[PDB]
Amino acid sequence: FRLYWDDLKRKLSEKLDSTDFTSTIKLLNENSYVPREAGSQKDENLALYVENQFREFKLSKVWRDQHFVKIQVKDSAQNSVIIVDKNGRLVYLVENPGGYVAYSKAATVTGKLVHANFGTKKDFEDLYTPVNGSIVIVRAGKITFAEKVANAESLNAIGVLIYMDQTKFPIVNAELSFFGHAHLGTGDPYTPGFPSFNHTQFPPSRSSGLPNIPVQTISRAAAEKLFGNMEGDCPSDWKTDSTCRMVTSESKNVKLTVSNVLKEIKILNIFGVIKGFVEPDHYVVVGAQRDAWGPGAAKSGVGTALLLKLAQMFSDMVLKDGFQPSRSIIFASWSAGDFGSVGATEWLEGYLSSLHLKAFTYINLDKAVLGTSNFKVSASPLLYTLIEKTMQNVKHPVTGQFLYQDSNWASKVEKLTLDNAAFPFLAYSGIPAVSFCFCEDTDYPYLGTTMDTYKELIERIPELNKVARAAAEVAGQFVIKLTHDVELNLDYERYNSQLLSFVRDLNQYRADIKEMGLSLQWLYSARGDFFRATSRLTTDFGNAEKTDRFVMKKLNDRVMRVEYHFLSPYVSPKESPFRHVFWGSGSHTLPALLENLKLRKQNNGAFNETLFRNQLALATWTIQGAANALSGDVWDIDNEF
Amino acid sequence: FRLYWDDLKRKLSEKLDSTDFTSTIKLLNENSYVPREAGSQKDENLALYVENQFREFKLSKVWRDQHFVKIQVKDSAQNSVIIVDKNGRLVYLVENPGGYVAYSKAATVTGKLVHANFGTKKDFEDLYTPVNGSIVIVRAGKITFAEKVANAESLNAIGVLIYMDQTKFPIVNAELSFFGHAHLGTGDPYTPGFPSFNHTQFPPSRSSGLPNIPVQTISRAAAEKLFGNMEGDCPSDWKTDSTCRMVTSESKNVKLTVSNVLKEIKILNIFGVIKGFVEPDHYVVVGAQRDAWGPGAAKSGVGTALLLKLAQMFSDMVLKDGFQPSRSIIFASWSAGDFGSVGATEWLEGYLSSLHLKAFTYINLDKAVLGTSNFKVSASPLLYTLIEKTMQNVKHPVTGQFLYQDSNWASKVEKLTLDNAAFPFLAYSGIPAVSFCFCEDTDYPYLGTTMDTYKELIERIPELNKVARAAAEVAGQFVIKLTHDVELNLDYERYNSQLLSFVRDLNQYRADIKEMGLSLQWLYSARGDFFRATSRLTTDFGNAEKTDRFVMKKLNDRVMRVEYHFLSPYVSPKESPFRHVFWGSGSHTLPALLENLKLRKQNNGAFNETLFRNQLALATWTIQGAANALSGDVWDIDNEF
Amino acid sequence: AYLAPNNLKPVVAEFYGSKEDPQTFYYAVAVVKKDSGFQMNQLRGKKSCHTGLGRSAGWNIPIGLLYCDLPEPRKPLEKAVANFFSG
Ligand SMILES: *[C@@H]1O[C@H](CO)[C@@H](O[C@@H]2O[C@H](CO)[C@@H](O)[C@H](O)[C@H]2NC(C)=O)[C@H](O)[C@H]1NC(C)=O
Ligand SMILES: *[C@@H]1O[C@H](CO)[C@@H](O[C@@H]2O[C@H](CO)[C@@H](O)[C@H](O)[C@H]2NC(C)=O)[C@H](O)[C@H]1NC(C)=O
Ligand SMILES: *[C@@H]1O[C@H](CO)[C@@H](O[C@@H]2O[C@H](CO)[C@@H](O)[C@H](O)[C@H]2NC(C)=O)[C@H](O)[C@H]1NC(C)=O
Ligand SMILES: *[C@@H]1O[C@H](CO)[C@@H](O[C@@H]2O[C@H](CO)[C@@H](O)[C@H](O)[C@H]2NC(C)=O)[C@H](O)[C@H]1NC(C)=O
Ligand SMILES: *[C@@H]1O[C@H](CO)[C@@H](O)[C@H](O)[C@H]1NC(C)=O
Ligand SMILES: *[C@@H]1O[C@H](CO)[C@@H](O)[C@H](O)[C@H]1NC(C)=O
Ligand SMILES: [Ca+2]
Ligand SMILES: [Ca+2]
């Protein structure tokens, strides 16, 4: 027979009202798995358990992939933060922090302490007190740890202490510690660009992101002792508590000591695959982080629960029920996502020549269930219409409403931040990536913490089974909607609104661009060329038969590589890996061009005019070249005559 | 009544028995087209003639392309050379040279003079006197001009003079002066890596290969007057005239002045296509160079004449006869092919997105006819088996026997030289290429001079028509063999001998690789994995149906990227463009690794150990990466265990 | 017929009226049996005979009038029409 869509979402709900996620999240929180740093023994026992499950669910092929990396772990000596008097006589200590920061430096220093809000660059340039030569304190949240340490390194400070206030993070236990990686960029930093297998023989190298300054996480109650000695008031624009103070008194000054040692540990990745029936070699990757520093049920528990239950569900629907996919599906559990996601980045840098142009969507199940109120998504624009249709099918878990309440949601979507694990798929490799969370308005309090566990998780969310049912239902709609049909549901219309947003952002500086002696018109015509390419492609889907396969493969290959052609071909992938000109990092991306252009008006001398000429030429020709490559053969490009 | 290979070969020979090349070489040498500098008016009339002919042969789409390039022409002040003493008061004028080197820096300098045999990198150690602080002379031939200026510039010289002796280049006229470009690399230099279109705003950028020293060409009697004052004697290894001498007298001195100005000119490329019936978007490119500094009868007339006649035969044979090619064919006429062939390189860097995996062969019809004694081919190794069969089916024009006379010719073949127009395609874009000449034992003497005219070419080669007929037959054999059948004739197993030759070359330095503390054996295993890759792919071509199209498209997409995966993905295309790990320039290719290990046995202190270990890691993982990309999918590896 | 990979085109049309006043369109009608007493609205579950799948007067206009009166799943159309018309 055949199974169409409306039959098939019904079959998913009938498979989905039977499964139980709560028992599995208890299972990943037992005493045989509960502390699992990367490379530890409990990680390898969990990887044997998952790699047993992918065999028991009758997957088509299950395989393991291991490689050796360098992480940083605590030393046998303690690291402390300790108040030093001006006399040098009586020495008072505040905390021996249980939690540490990855990729910091082994050092020990003294000096003045200066409060900063979050370590935004705006904060450091809004400060009154000069920053240099002085240890700083910041509050965790709103930015990755590595960009706090990056800004505090650019302003020539020595030390960084990071804590959690009560206003942003309301908790009861003031004596609590946590964890974070400090590497700007991702991947294993001691092998950038090339993968960390055992064929490279590990040449000497180092990344660019690693700071040269000691970083340390302190608790709230440690921050109250330091704020007992400081003076000068926090300004009222900081939505903060009543205790924080700006700089130290002139007598006392703190002493930070941080002592961490490198380690070289073995990383396992477990995979299992479901084959396709029309085109088996094109596939779609579904992932989840397998470990976390503390007990870790919010970070890696719910991801591995959703992953195991989804692998059971689709293997059962293909084997027993009669569902027939057209493309393969890869389910994946990698470890070491907590050190800036090296388990995924070392895989992408491993096999990049084989999943060139083959893998067409990555899905992230990680951090799915945190809050119960809202629904937040972050994705490549190619997937937006897809998510829109899914928000018109799935019901809310708490109330009976649908998710599609706000009909204007494409602007509220924020781009993928670097601490997300779907970022090296989109920005480095060129795969359209999607992540989502049921998240409360304030972020989840104990998320990288020793108190992250199932007890306090079920205290926050009183109905976890229904919400996990909803999130697995949404990922089910994404996989089935991407795989059952001959037409991909990647919507290439969506980059056009991004381009209109960019050139519209450049029209307000046409007055400064006209003073340099160079015009802007070729970039308008580049936007227009991308419009006519997408419109021509839509009409060519209009005239194609649907049952025919040879005339739909030639139109699907043009859809698959509209994401690859926005990667810049004019940069080196070792010197800067994230090459997506929209959503990247460096001097080549398009908001880097805007952020170069607005500094000309202030007339400091920080603008670099030759750099702006090269950035305009390379951005204009990258967008124009994607617009050539989306529309037709070579001879059907119309030239300027 | 379908057409198979036998009917189509005799149909092509029935076409070649009729056409008359000699009238068209006499027609591209008429007084209305004869001096063809790049961008000058006399190029334009030929360009409209070639576009007009391509419309007249009923090609399926004829289209053209124009963009603006910086060349460097002679100023109104005459550059010259002169002999002075230490004061400058002694003045004896040698000559005023007609010819000039493009891209030589504009400066005036004095100095003593040192000889070198060609400016090979081996020569300056074998030379007796120190080179620095002094002008050099070199003798024209055996390497490009840019490698002479790059070597003598690399050893701190000041100026380079270039002459043609009587032994290597036997010419009666002792007055003749000549031309050559000095850019190390290819293309328009002032836009490195991005196209010269006026979409790109023309940003200030300067290529890293341009020289810093004044370079000049002198005639033969102009060289002997310098050999009168210089005192010494050449070694007897240098087969030369009796009158060469090494260095100047001690009271004597040589000053040369060079004045050349930049000009901005307009470049045309003229194209036509023949559509394909099975797969239209895959195409094979056939090119030619349209302009040359002298009259240009051997350098541009023969290539363009062969191109126009192949357009006549293939469009005639598709329209009237009933041939049905399964893939498209692009005919191309590049201009400014003489300043490093900037037409082709700006064409690739313009349309690299649209050519990604589409084009899969270039054929270079340039300088096809130079003599009548040998047959010298130079190609990327996927074409070697093809050339095998073609050399068994083309009779030599003088003696009636075939061209495949030596059964071992794959080792005699030299790699593609940088002045050849196929080298930006193969080295830069990863497209298989081929060039071929009927070269004499000694090279064609007056190639880039003002003496290159027609009647000298018919006096040197007495039967131009049969030789041009043989080269047109070889090109017709290639084009039909690639575009008649369901199977591509790109033989992929020929890379196995190349990898075996590399590892067998490193296996002598295994004794020092064991001293550094790293083993070689992973690279042995990488060669092994590429062998089992091409074996498994030959099995998959075994077990498939030939009539079916959907499976042979899936295999031909896997063969068509066996060349793209040898482009190294760790270096910037704008900085070092020729990214091909075998056949290209830089510090990343395999000869640079063999060299950078070979330096260590000298124990000079010049080798760079970190750069070595880094090079070995990247080259090993590149070869293993192509081996993974051939054999199947992500799950059929056959990884570590 | 004009969809890729067919790529076709009408070359000769035909006219239906008298010769002196040529007519190039044809009306579409729905024939019933007398005294059955069901309207266009109360047509549910009655048997019907078509002239073909995809022809103009047979499939596209009669189903084209009433396809939005059917309940979802809308596509594939022959399934929901198969559950609208009994037999
Ligand atoms: C892959 O590389 C790792 C890293 O060196 C090797 O693992 C080490 O092997 C040495 C000697 O056998 C021992 O110190 C340990 O077994 C490993 N060290 C650590 C820190 O784990 C491994 O042997 C390599 N694999 C192969 C096949 O050679
Ligand atoms: C501004 O851009 C210019 C671009 O030329 C930079 O200048 C040179 O850039 C090249 C990059 O290829 C470097 O190798 C040189 O060392 C740079 N020279 C100097 C003097 O900096 C320049 O660095 C950029 N930044 C500023 C602040 O001027
Ligand atoms: C694109 O670029 C070319 C070259 O920079 C421009 O041509 C020049 O135009 C100016 C102004 O009319 C002339 O003074 C120059 O002589 C032209 N160059 C040459 C080589 O003739 C051209 O105008 C630009 N714009 C367009 C639309 O083609
Ligand atoms: C040998 O290779 C090393 C590694 O590249 C070179 O050392 C540095 O290379 C970086 C580029 O990554 C450049 O900043 C400089 O060339 C070097 N930086 C230093 C020394 O601080 C080194 O130059 C190479 N050559 C020699 C002779 O050692
Ligand atoms: C850097 O810090 C020192 C601390 O002693 C201070 O005196 C100095 O003014 C600071 N530098 C600048 C440029 O303000
Ligand atoms: C460069 O030339 C000067 C004089 O011409 C000489 O003294 C010096 O030794 C030369 N350099 C080297 C490395 O020999
Ligand atoms: Ca790596
Ligand atoms: Ca260029």
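Every residue number used here counts from 1 along the chain in the order it is shown.
So how was this one determined? The header says electron microscopy, 3.7 Å.
Positions of Cβ are set from backbone N, Cα and C atoms, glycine also.
Feature annotation from Swiss-Prot assigns domain 'PA' to B:104-194. The annotation that Swiss-Prot gives for the mutagenesis experiment B:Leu500 to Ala (Swiss-Prot position 619) reads: 20-fold reduced affinity for transferrin receptor. No binding to HFE. Annotation of the published mutagenesis B:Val503 to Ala (Swiss-Prot position 622) in Swiss-Prot: No significant effect on binding to transferrin nor HFE; the original residue is retained in the structure shown. For the mutagenesis of B:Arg504 to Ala (Swiss-Prot position 623), Swiss-Prot gives this note: No significant effect on binding to transferrin nor HFE. The structure shown keeps the original residue. Record note (Swiss-Prot), mutagenesis B:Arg510 to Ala (Swiss-Prot position 629): >5-fold reduced affinity for transferrin. >10-fold reduced affinity for HFE. The unchanged residue is displayed. Record note (Swiss-Prot) on the mutagenesis of B:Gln521 to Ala (Swiss-Prot position 640): No effect on binding to transferrin. >10-fold reduced affinity for HFE. Under its mutagenesis entries, Swiss-Prot includes B:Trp522 to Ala (Swiss-Prot position 641) with the note: No significant effect on binding to transferrin nor HFE. Among the mutagenesis results in Swiss-Prot, B:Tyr524 to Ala (Swiss-Prot position 643) has the note: 20-fold reduced affinity for transferrin. No binding to HFE. The residue drawn here is the original one. According to Swiss-Prot, the mutagenesis experiment B:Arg527 to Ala or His (Swiss-Prot position 646) carries the following note: No binding to transferrin. Under its mutagenesis annotations, Swiss-Prot gives B:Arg527 to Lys (Swiss-Prot position 646) the following note: 5% binding to transferrin. Swiss-Prot lists B:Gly528 to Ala (Swiss-Prot position 647) among its mutagenesis entries, and the accompanying note reads: Large effect on affinity for transferrin. 4-fold reduced affinity for HFE. Quoting Swiss-Prot on the mutagenesis of B:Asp529 to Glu (Swiss-Prot position 648): 57% binding to transferrin. In Swiss-Prot, a mutagenesis experiment is listed as B:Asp529 to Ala (Swiss-Prot position 648), annotated with the note 16% binding to transferrin. Record note (Swiss-Prot) on the mutagenesis of B:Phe531 to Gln (Swiss-Prot position 650): >5-fold reduced affinity for transferrin. >10-fold reduced affinity for HFE.
Swiss-Prot feature annotations superimposed on the structure.
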residue	record	DSSP class
B:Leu500	mutagenesis position	helix
B:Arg510	mutagenesis position	helix
B:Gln521	mutagenesis position	helix
B:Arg527	mutagenesis position	helix
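With an 8 Å limit on C-beta distances, the mutagenesis positions from B:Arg504, B:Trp522, B:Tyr524 that reach chain A are B:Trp522. Across the structure, B:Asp529 (mutagenesis position) and B:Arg504 (mutagenesis position) place their CA atoms 16 angstrom apart. Among the mutagenesis positions listed (B:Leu500, B:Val503, B:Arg510, B:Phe531), B:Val503 has its Cα nearest to the Cα of B:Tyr524 (mutagenesis position). Per-site Cβ counts within 10 Å over the mutagenesis positions B:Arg504, B:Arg510, B:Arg527 peak at B:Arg527. Around the Cβ of B:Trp522 (mutagenesis position), a 10 Å sphere holds 18 further Cβ atoms from the protein chains shown. Counting in whole angstrom, B:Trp522 (mutagenesis position) lies 10 from B:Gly528 (mutagenesis position) by their C-alpha atoms. Sorting the mutagenesis positions B:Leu500, B:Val503 by the number of other Cβ atoms within 10 Å puts B:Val503 first. Looking at B:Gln521, B:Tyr524, B:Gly528, B:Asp529, B:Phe531, the mutagenesis positions in this record, the fewest other C-beta atoms within 10 angstroms of the C-beta turn up around B:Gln521. Rounded to a whole value, the Cα-Cα separation of B:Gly528 (mutagenesis position) and B:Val503 (mutagenesis position) is 11 Å. Of all the mutagenesis positions in the record (B:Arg510, B:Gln521, B:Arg527, B:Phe531), the one with the smallest CA separation from B:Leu500 (mutagenesis position) is B:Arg527. A straight line from the CA of B:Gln521 (mutagenesis position) to the CA of B:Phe531 (mutagenesis position) spans 16 Å. Here B:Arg510 (mutagenesis position) is positioned 22 angstrom away from B:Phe531 (mutagenesis position), judged by their C-alpha atoms.
A straight line from the CA of B:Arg504 (mutagenesis position) to the CA of B:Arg527 (mutagenesis position) spans 11 Å.
Helix, strand and coil counts from DSSP across the domain 'PA' (B:104-194) read 14 helix, 19 strand, 58 coil.
Here B:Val503 (mutagenesis position) is positioned 10 angstrom away from B:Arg510 (mutagenesis position), judged by their C-alpha atoms.
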